[PDB]
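Working notes, beginning with the structure itself.
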Amino acid sequence: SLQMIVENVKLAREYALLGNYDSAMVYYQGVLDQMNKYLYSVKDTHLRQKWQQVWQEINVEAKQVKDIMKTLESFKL
Amino acid sequence: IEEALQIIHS
Amino acid sequence: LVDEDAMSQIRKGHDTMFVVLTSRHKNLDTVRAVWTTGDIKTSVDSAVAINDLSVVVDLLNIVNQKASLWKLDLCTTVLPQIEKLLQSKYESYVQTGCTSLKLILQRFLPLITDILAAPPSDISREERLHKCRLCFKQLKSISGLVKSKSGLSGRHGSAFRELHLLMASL
């Protein structure tokens, strides 16, 4: 469901904006997996390239969340 | 974060 | 839903997310560069100077996990931030603010009360006394906000009911 993919991107981003990085990463990794699975059901080469571009942009955001979590984890108590 | 949230919401 | 439309909807917010997240990452790295458990106030101060409440929230979610690291001087820095958080429209900000305020109250309210009650008697001690007076002023102001929200849960419990009870002496 493309609508489901759009919804999960939105939730990943809201959770990241709110500082709930654990949940953000669930939705980011879930929707990256959803998109990748969908991507390869697409037969038109350029449409697949366009979805791969989107996947790469989401991956950039998710990698930023991962970096933020690594920094926060580095605050030892 | 409000502005960003409204951007994402739209 | 058509592929082009779905891609368009997703991509609209990408630059926003990249800017916000890279800015938060940088700011948190700045806070981290002055981190030491020996004096967590230094990082809290840097967060307050950066003037981004989201960075304060992330830092409080960390230091709220070990109350032993908190010192009296840190209270007069954190209480103004708590005041902002308790008025946030984001539930999770309010909750971080509540967690910090409960920490302060349980760790420091008896000591603040004792110092302020003491018979009059030392620069360090006098600085501490003025810190205690400021904490009391800040706590008294926060208590009114807390009292205005303690009834929102009705018959049920809530973090604001707890705080109102913890603040009963004020």
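Residues displayed in chain C correspond, in order, to Swiss-Prot positions 485-605, 609-657.
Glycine residues also receive a Cβ, built from the backbone N, Cα and C atoms like all the rest.
In Swiss-Prot, a mutagenesis experiment is listed as C:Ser538 to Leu, annotated with the note Disrupts KATNA1:KATNB1 interaction with ASPM. Per Swiss-Prot, mutagenesis C:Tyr574 to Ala is noted as: Disrupts KATNA1:KATNB1 interaction with ASPM; abolishes localization to microtubules minus ends; decreases ASPM localization to microtubules minus ends; no enhancement of ASPM activity in blocking microtubule minus-end growth. For the published mutagenesis C:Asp609 to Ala, Swiss-Prot gives the following note: Abolishes localization to microtubules. Here Swiss-Prot notes a mutagenesis experiment, C:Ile610 to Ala, with the remark: Abolishes localization to microtubules. One mutagenesis experiment named in Swiss-Prot is C:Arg615 to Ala, and its note says Abolishes localization to microtubules minus ends; decreases ASPM localization to microtubules minus ends; no enhancement of ASPM activity in blocking microtubule minus-end growth. Swiss-Prot gives this note for the published mutagenesis C:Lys618 to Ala: Abolishes localization to microtubules.
What Swiss-Prot annotates, mapped onto the structure for a quick look.
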| residue | record | contacts (Cβ under 8 Å, 6+ apart) |
| --- | --- | --- |
| C:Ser538 | mutagenesis position | C:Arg508 |
| C:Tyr574 | mutagenesis position | none |
| C:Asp609 | mutagenesis position | none |
| C:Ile610 | mutagenesis position | none |
| C:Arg615 | mutagenesis position | C:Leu556, C:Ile599 |
| C:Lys618 | mutagenesis position | C:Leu556, C:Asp557, C:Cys559, C:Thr560 |
**Message:** Can you filter C:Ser538, C:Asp609, C:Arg615, C:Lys618 (the mutagenesis positions) down to those whose Cβ is less than 8 Å from some Cβ in chain B?
**Reply:** C:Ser538
**Å between Cα atoms of C:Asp609 and C:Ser605 (gap: 3 unmodelled residues)** = 9
**Request:** Return one of helix, strand or coil for C:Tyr574 (mutagenesis position), based on DSSP.
**Result:** coil
**Request:** Return the mutagenesis positions from the list C:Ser538, C:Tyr574, C:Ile610, C:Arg615, C:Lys618 for which some CB of chain A is under 8 Å from the residue's own CB; sequence order; 'none' if the set is empty.
**Result:** C:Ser538, C:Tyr574
